[PDB]
Structures are given as C-alpha cells and as structure tokens.
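Chemist: Got a structure for you, written out below as structure tokens; questions coming shortly.
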Amino acid sequence: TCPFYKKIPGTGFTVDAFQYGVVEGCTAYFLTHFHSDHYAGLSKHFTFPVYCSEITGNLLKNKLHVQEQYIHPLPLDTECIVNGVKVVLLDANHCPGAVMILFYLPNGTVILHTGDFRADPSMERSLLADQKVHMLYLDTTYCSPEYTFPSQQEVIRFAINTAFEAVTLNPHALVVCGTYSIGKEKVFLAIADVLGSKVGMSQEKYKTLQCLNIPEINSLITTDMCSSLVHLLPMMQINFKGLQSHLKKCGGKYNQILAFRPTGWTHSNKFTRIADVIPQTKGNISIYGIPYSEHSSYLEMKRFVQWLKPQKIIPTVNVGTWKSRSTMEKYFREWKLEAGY
Ligand code: NI
C-alpha cells in the first residue's frame, strides 16, 4: 500500500506515488522528476491531475503519452494555489526538470519535500530563506560519512582533460559515454564541446533530450553516428564485450575506444582523489568510472539540514531496513545537538 512518507498531512496530496492504483483520498498527484522509480505507474490511461515542472511535463506528454488535459506544469520560484493550498516548486540540483516542493498548510505548518536533490549553499538564498520549515521529507540516499565525492566541476574538468589528451594523441580514437536515464548531460556535452563534435545517439535518446529546454541543443546533439566522434550508449553496453562489438559497427573509422561510466558513489572514493583515477584497460579499450553524483554527499546534506533547522525529519530513501533507519536517526540527532536546534 502507499507508504506514509509519500503522503502530505492535512492535504489530499501525494508525492511520487503512481504505482499503488487509486490512492484513497488523493486529489492531486505531484511528480518531483522524471526517473522511473518515481514515475512508475504513469501512462496515457492516467486520469487524475499531475502537478510537475514544465520539463517534467514535456517528458510525460512525449515519452509516456500522458494526455495533455491531466498535465499541470507550474513555473519555478512562484507562489501557486493547488486545490486551495499554496505551493512553490524549487530547483532540486538533481536531473533536468527536478524540483523540491514547499507546501503551506492551512493550519500554518510549512513542509518541504526535497524529492531527489544535491544540496547546495545556493539553496540558502531561494524562497526557503523567507520562512520557517517545520517538517522535512529528505533524500537520504548518501546519509553516512563514508560518502564523499568531488564537486561536479572537478569531475567535468578531469573528463574534458582526459578526452582531449587521448584524441589529440590519437585522432582515430572514439569516445563513448554511458546513460540509462536523464541526468548527467554535462559529462557527454562538455566532452563533445572540447572535441568540436556533436554527440551521436539513438533516435529514442535524441527525442528524450529534445524535451529538456537545454539552450542551443540543436547545435550539440545528432542522430547521425557517422558524423560524430562522441557516442552515447546504454549503460549496459559499457563493458569490454559491448564496446568491442560497437567498434566493429563503426567500419574501421576508429582503432581505439575511451569510455566513461558516470557512476554514483563507488568505494575507491574513500581512498582515492579525482587526480589519481585510472581506467580498466583491455587491448585498445579503456573504461573510466567517474564519481559524478546528482545526490548530496553526507557533508552537503548535513550543512543543508543544520541551516534549515527542521522540527521533524522524514527520510524517503534507505527506509526498508531497521539498521538503516536507526543509523539515519542517530545522525539527525547528532546534527541537531551540534547546531543547537
Ligand atoms: Ni532520481
């Protein structure tokens, strides 16, 4: 049944709750972003109001064929009324179109639902600065101190410098980047920019990108693989067998592959700096795992929460085991005692 952490008290609202059938007493279904674990259940057959960003609403219409009359896009950073309740959508610094939602309850309670987010000090100057938030529904993906990772900017610098050096040393090398969802577009776009290439991809993935309101996108991507030396493939194909296979398909235009897998966290983070990352190599194929995250590190999460000073935290991630739930609750209490709220 729908878990309590997807329901907003004092309203008829749910968040990211599309896979439970008709949720009893739900008048409006919010969707924070277009990732499958969150939209699971939506289709052209859905006939309740979906509230979301503009970009999310483009993907719902074009990719899932949801009917236009049930898509209610809202502008960001704008006080809006939904079924008699004031709400605001804020940028979540996750994937394109991802939002956090502020709910102003009739009784005076203020609730923030982060959806999925990568906390940033820039959030401390949004409309969140303007009033007190009583309850926080928190993306706790990486809520443990072992989870460190570099800035997105440091990771993109490493990727651009590695790609540029490789292709300048061997003008017959092909670059390949993995993907399985929207998000992390900077990785393949930054690499294509330094190389003076468009990124080549499947018609399905091209259609997905054309929904994202990214400026000048027609100048950066293409479905003509032959004209491109940065290719995007399913993340599943980013292995020596899949890459050898792909190389055959390019008809001797290329004699080497340099591939990137933009992972979340992986344990070499606990030891190794970005400067010191090395690839796995077999013959003329090299694969780099790069820690490009669109979720908060432990320290980023901690800073946001100690800034906001909520009265109550409701985790939305890692809630399935008692050991995770108890570990998370211990961190929340530490943060509260350290900061004095
Ligand atoms: Ni997500």
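For chain A, we keep the numbers from Swiss-Prot: what you see runs 700-1040, in order.
Cβ coordinates are placed from backbone N, Cα and C, and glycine is handled just like the others.
Pulled from Swiss-Prot, these are the listed features:
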MUTAGEN   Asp838 to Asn  Impaired nuclear focus formation, reduced interaction with PIAS and increased sensitivity to cisplatin
MUTAGEN   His994 to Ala  Impaired nuclear focus formation, reduced interaction with PIAS and increased sensitivity to cisplatin
Chemist: Roughly how many Å separate the Cα of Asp838 (mutagenesis position) from that of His994 (mutagenesis position), to the nearest whole number?
Modeler: 8
Chemist: May I ask which residues of the same chain, at least 6 positions away in sequence, place their Cβ under 8 angstroms from the Cβ of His994 (mutagenesis position)?
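Modeler: For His994 (mutagenesis position), the qualifying residues are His793, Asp815, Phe816, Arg817, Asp838, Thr840, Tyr841, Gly963.
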